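**Q** Encoded as structure tokens, here's the structure I'll be asking about.
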Amino acid sequence: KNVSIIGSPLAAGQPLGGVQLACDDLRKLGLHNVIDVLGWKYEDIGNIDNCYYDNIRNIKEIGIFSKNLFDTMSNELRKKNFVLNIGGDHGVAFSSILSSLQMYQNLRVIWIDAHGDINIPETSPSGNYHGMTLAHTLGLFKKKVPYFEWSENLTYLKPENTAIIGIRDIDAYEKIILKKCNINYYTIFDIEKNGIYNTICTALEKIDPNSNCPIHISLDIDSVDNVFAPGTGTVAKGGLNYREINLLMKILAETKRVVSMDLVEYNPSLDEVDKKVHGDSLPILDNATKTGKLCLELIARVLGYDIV
Amino acid sequence: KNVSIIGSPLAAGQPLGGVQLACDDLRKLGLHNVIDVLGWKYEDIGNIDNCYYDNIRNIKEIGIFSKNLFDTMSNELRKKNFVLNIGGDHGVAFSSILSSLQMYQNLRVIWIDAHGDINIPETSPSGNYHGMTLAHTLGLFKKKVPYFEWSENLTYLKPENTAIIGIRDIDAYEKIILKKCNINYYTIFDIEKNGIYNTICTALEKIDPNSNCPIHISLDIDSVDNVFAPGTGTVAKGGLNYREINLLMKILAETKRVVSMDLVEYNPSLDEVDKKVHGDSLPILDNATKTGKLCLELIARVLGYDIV
Amino acid sequence: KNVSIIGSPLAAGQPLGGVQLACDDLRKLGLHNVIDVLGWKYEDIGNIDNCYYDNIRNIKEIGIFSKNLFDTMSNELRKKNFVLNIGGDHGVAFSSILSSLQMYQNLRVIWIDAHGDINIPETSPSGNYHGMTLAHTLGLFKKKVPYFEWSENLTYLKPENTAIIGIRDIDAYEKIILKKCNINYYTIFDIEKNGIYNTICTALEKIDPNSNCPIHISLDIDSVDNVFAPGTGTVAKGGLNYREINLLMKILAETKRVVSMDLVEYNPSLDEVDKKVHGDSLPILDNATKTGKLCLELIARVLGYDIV
Ligand SMILES: N[C@@H](CCCC[B-](O)(O)O)C(=O)O
Ligand SMILES: N[C@@H](CCCC[B-](O)(O)O)C(=O)O
Ligand SMILES: N[C@@H](CCCC[B-](O)(O)O)C(=O)O
Ligand SMILES: [Mn+2]
Ligand SMILES: [Mn+2]
Ligand SMILES: [Mn+2]
Ligand SMILES: [Mn+2]
Ligand SMILES: [Mn+2]
Ligand SMILES: [Mn+2]
């Protein structure tokens, strides 16, 4: 029950700023107090500081930041702590997942997102890296990436060892990549048909039939519906509801196999207040904005927070 | 993959105006662009122009309009195009369904609505025709209808060949008609018990056990909850949510047997904005009002639009 | 089909006033008209007027009020009427349930609430009695309660004969009491996993395997999500939705075994308006605040109000 906290305030994978503020906001809202009350101990590492594709925006900053995160996270993973990586946009999952993967070669990844993040630079509508991070992590890139030379000899994640859950906003070319690479995916319609519980059980059975693999959770908060998670940059209608995302995190916690996690795309500047109701009983700041509070509650779920 | 578009701006089946504006609003919002991007071809026909019961409001206008729609739609159906009939209030479904039925004698009808629309003139609380249209189509009327003489020798729809889905606001007498005529109905409580997916599968198995019949979808947008579809004249609490109505249309599209469809009761004047989020990726006008946008997205589902 | 209506305007189990106004507000909104239209007859009794633990707030007022309610309700129960007890905060369920229990010794209780109300005075964070009422009713109190001497020789409710449904906001010590006393409980996560229908069926099978026991429903309106029930003092995120709470009440009505019911924690002063939509068709005041209207609709469900 030791968690290393790593702030990864990278905001270069997409146009906007705001997400760079996520890590410190969550600390302000009571991250340490929440971890404490759940009976975990933490080590807060602070914040990460900061032939070829030529069409990836801000790639220099991203590559240099990612090397730093890769190195820092590798060191925390070696302590056999649970490692919590707080973004930042989703670009931070490349180094997060690959560092975890080098240590846990049988790692299984649950990517929770409204989006596929599985564009390659030649299919991307935007040139924004956060929309390509999963493709990059999966080894789907066809050319070298400037400032990622340090990463070229790493082992990459395999599609069959991954499940994407909650998706509903996929680009035209992206749809083809999704089917082609054989990744396991569960759309919001699958969730509507079968319920979130059956969906995650199905996903886990698919990628870890023997229930014996370490799990990395990469949670993009925009997987959650706008009603509950307004504080994020790229919204898509029809998301996971409050009950669903909480149940999903609880089920993943109960595997007892989660070794690392990203929580990405929280943008405090975009967030709103309810606010404070009696049920906000974790040691979270009164009247905290609702997405920040949800982030902390979802982190609590992964650390074993339960209704009874 | 050819669709005929028929605008049916009838607003006489109920008190309000607004719905007469629906057809052109949907065109403005990007109807043609949406059909194009899905790889369908369209022919836009434009807009329909315009012993006895004595207690039906505006019946002259309704009867005369319905003859015109019957004739116009009959002609489009003969091309073996998919025919999309955009209302207008629900009164336009009488001619829509009966013209389709004369051509497709084994037609099965899925009536998606918060209401039964199955009052007869002697049970109607309002005298508004849009609340009687299904009863009329089913041959449940007991007297002749002024200005409907042209329709008296048509074959009428049978209750056992129909399923009403999503209902929750039914008048006292209407409840008796519903049980008496033996129509298949699936209330919002059935949907809550079994989920939208099991419900539509059950309905389809009930009315088309051999999966071999052409299908007409009559979609009243007020079937959808107020939260997602404010732009409609007669609201009822506890409607289909965004995920449910999208899944329902997708499942119906996947039968590959849908030959015609009404989309009725959209009232642009009553509609509101979110607005524009990243997930609004169909070629729909940026910041379009949310019900209009939903209408277009639901039309896209029927034409095969899917998440991946 | 005779219902006795008892107004129990007790507000001393918690800090706030507002709930004392609930009973008369529901009458103003059309309680009698609703009962009438459902074909029930009512007798409106009006409103109840008004070694040891030393840490229970307002206990004198609560104990004295509870004796009065116990006596009044005992008398109504003897008529073999369905007895509807309208709070007031949840403190009124002690006398309600115990009076019903003395008459119906095989009573089964369905406690519908976001909270456990199962603190004992030595674990209570607040000293507010409404958060202890279920523990008190279950005989879990360890010391005598001032002004409850009249109750000391009553038979208390047993945990195995009780099901709590909808819970999501439970205090730390309370979680231990919940597991220890062996009460049957179904959290919002159980509801999310299995659906409200499977949950209530499971609960009923658990506590009444032979489907032969009288049922008391203790409905705290804060079980319902904030979106639908803002007019209540202690809100918790992720509650039952409009479709769920309506279905739950319908299923309980259909047992045909409900003999008594509390509807508690409605605070008109906290309530808001939609307002009036076509679907508000029960004889409820036009534009009534939404929680009050929901209360009446849920009472209608218990008296057999159904979609068709
Ligand atoms: N598919 C879009 C949207 C990406 C959204 C990124 B994410 O999931 O981290 O918010 C793009 O490639 O630009
Ligand atoms: N049952 C009511 C309401 C009808 C609603 C019509 B509809 O479904 O087209 O909105 C009436 O007969 O007036
Ligand atoms: N557990 C809290 C909250 C109680 C809420 C009471 B109720 O369910 O009637 O709203 C307390 O003991 O103070
Ligand atoms: Mn993402
Ligand atoms: Mn995303
Ligand atoms: Mn209709
Ligand atoms: Mn309708
Ligand atoms: Mn309560
Ligand atoms: Mn409560």
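Going by Swiss-Prot, the residues shown for chain B are 22-71, 154-411, listed in order.
Determination method: X-ray crystallography, 2.1 Å.
The backbone N, Cα and C atoms fix where each Cβ goes, and this holds for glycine too.
Take a look at what Swiss-Prot says about it:
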type    : residues                       : note
MUTAGEN : B:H193 to A                    : Loss of catalytic activity. No defect in oligomerization
BINDING : B:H193, B:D216, B:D220, B:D323 : Mn(2+) 1 binding site
MUTAGEN : B:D216 to A                    : Loss of catalytic activity. Loss of oligomerization
BINDING : B:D216, B:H218, B:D323, B:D325 : Mn(2+) 2 binding site
MUTAGEN : B:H218 to A                    : Loss of catalytic activity. Loss of oligomerization
MUTAGEN : B:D220 to A                    : Loss of catalytic activity. Loss of oligomerization
BINDING : B:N222, B:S229, B:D274         : L-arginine binding site
MUTAGEN : B:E295 to R                    : 11-fold reduction in affinity for L-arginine. Loss of oligomerization
MUTAGEN : B:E295 to A                    : Severe loss of catalytic activity. Oligomerization is partially reduced
MUTAGEN : B:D323 to A                    : Loss of catalytic activity and loss of oligomerization; when associated with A-325
MUTAGEN : B:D325 to A                    : Loss of catalytic activity and loss of oligomerization; when associated with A-323
MUTAGEN : B:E347 to Q                    : Severe loss of catalytic activity. Loss of oligomerization
MUTAGEN : B:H381 to A                    : 2.5-fold decrease in affinity for L-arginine
MUTAGEN : B:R404 to A                    : 3.4-fold reduction in affinity for L-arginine. Loss of oligomerization
**Q** Name the residue among the recorded positions B:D216, B:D220, B:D274, B:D323 whose Cβ has the smallest number of other Cβ atoms within 10 Å.
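**A** Lowest Cβ count within 10 Å among the recorded positions (B:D216, B:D220, B:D274, B:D323) is B:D274.
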**Q** Tell me, in order along the sequence, which mutagenesis positions from B:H193, B:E347, B:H381 have their CA within 10 Å of B:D220 (mutagenesis position).
**A** B:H193
**Q** Which of the listed mutagenesis positions (B:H193, B:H218, B:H381, B:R404) has the least company, meaning the fewest other Cβ atoms within 10 Å of its Cβ?
**A** B:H381
**Q** Gap validation: 82 unmodelled residues, flanks B:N71 and B:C154. CA-CA distance in Å?
**A** 27
**Q** May I have the list of same-chain residues other than B:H193, B:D216, B:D220, B:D323 whose Cβ is within 8 Å of the Cβ centroid of the recorded Mn(2+) 1 site, in sequence order?
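**A** Output for this site, in sequence order: B:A196, B:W214, B:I215, B:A217, B:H218, B:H233, B:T236, B:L237, B:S321, B:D325, B:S326, B:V367, B:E368.
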**Q** Here are some binding-site residues: B:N222, B:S229. Which one has the most Cβ atoms within 10 Å of its Cβ?
**A** B:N222
**Q** Measuring Cα to Cα, how many angstrom lie between B:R404 (mutagenesis position) and B:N222 (L-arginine binding site)?
**A** 31
**Q** Reduced to three states, what secondary structure does DSSP give B:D325 (mutagenesis position)?
**A** helix
**Q** Do me a favour and check the Cα-Cα span between B:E295 (mutagenesis position) and B:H218 (mutagenesis position); whole Å is fine.
**A** 17
**Q** Would you kindly give the Cα-Cα distance separating B:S229 (L-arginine binding site) and B:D216 (mutagenesis position), rounded to the nearest Å?
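**A** Cα-Cα distance, B:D216 (mutagenesis position) to B:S229 (L-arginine binding site): 18 Å.
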**Q** For the mutagenesis positions B:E295, B:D325, B:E347, which Cβ has the most other Cβ atoms within 10 Å, all shown protein chains included?
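**A** Of B:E295, B:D325, B:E347, the one with the most crowded Cβ is B:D325.
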